[PDB]
Amino acid sequence: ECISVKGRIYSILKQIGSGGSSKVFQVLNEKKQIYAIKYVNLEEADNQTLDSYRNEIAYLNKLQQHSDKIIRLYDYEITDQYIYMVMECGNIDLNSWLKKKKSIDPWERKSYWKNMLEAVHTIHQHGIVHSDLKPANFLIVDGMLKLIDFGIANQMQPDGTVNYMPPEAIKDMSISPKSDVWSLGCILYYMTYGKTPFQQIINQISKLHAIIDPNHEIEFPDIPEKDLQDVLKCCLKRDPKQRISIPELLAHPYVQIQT
Ligand SMILES: CCOc1cc2c(-c3ccc(C)c(S(N)(=O)=O)c3)n[nH]c2cc1-c1cnn(C)c1
């Protein structure tokens, strides 16, 4: 029913998220303002994971200044036993919203695209490459996608797919900013064609076969927005060296040409 963080009290109104030993609550302060609060129980945590949490917090904090396309962290508490993160509250994670909506509006989809670019651009500018990027990581907050996590700390599932893994991450076992470009591509592909590139492929053992396979070609059906079709093509190129960059993407006409 009730969470104390650095003096203040919040009433738990609902659980929204539930990773390993972490839980996210939709809560309310005394003035009845909403906030998401992340509780991470630490009793079991070993130094690797403990450092991962400390790392996420520090970056999440640092990055506050640079962009509003990053989840806002209002304040936090941390002891040897727990973590509480008081954060901004949104409407829905993107993943759970790409199921709900039938097919997206052009103007919104572009807006969401800009939003993600700015977000991922920011983490890159601070030497972070979020390797496991996916729509579950973004969060709608009054017409804005904001980034929830950095792939530094262990992932939470909102109350795990391989649709977004980039080639070079699969071909890896015997990293690049470009990895995130692929994953963002996949999210945008979804937002134009109602599905990811390989989400019709059934078996996962072989889902990661199509991805790596140069001979396997990806289907880009024509659409009224010719720019968008190019972005998709440029993002989903299998060779990191020849895949478009975030800074290139930010100057692409899809983001830049008006209407
Ligand atoms: C596992 C999901 O993580 C988060 C979810 C949220 C939300 C949120 C997400 C989904 C829903 C459906 C809602 S809702 N409409 O308020 O119930 C809020 N707001 N702020 C949030 C902040 C987080 C979060 C978790 N870690 N970090 C760093 C941010």
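Just so it is clear, chain A uses Swiss-Prot numbers, and the residues here are 516-674, 685-699, 711-795, in order.
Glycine residues also receive a Cβ, built from the backbone N, Cα and C atoms like all the rest.
Within 10 Å of the C-beta of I531 (ATP binding site) there are 20 other C-beta atoms, taking all protein chains into account. Reduced to three states, the DSSP call for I531 (ATP binding site) is strand. The ATP binding site annotation in Swiss-Prot covers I531, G532, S533, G534, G535, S536, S537, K538, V539, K553 and rests on sequence analysis.
Annotation comment: Swiss-Prot describes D647 as active site, proton acceptor. If you draw a 10 Å sphere around the CB of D647 (active site, proton acceptor), it holds 18 other CB atoms from the protein chains shown.
The annotation that Swiss-Prot gives for the mutagenesis experiment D664 to A reads: Loss of kinase activity. When secondary structure is read from DSSP and collapsed to three states, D664 (mutagenesis position) falls in the coil class. Around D664 (mutagenesis position), the same-chain residues six or more apart in sequence whose CB sits under 8 Å from its CB are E571, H645, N652, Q670, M671, listed in sequence order.
In the three-state DSSP scheme, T686 (mutagenesis position) is classed as coil. Shown in sequence order, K649 are the residues of the chain, 6+ apart in sequence, with a C-beta less than 8 angstroms from the C-beta of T686 (mutagenesis position). For the mutagenesis experiment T686 to A, the note given by Swiss-Prot reads: Loss of kinase activity.
Fewest other C-beta atoms within 10 Å: among the binding-site residues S533, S537, that description fits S533. Distance between the Cα atoms of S699 and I711, which bracket 11 unmodelled residues, is 15 Å. Residues from the recorded positions list (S533, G535, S537, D647, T686) with a C-beta closer than 6 Å to any atom of ligand 1: none.
In the deposited model, 10 residues between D674 and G685 are left unbuilt, and the Cα atoms flanking this gap sit 13 Å apart. Here the Cα atom of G535 (ATP binding site) is found 17 Å from that of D647 (active site, proton acceptor).
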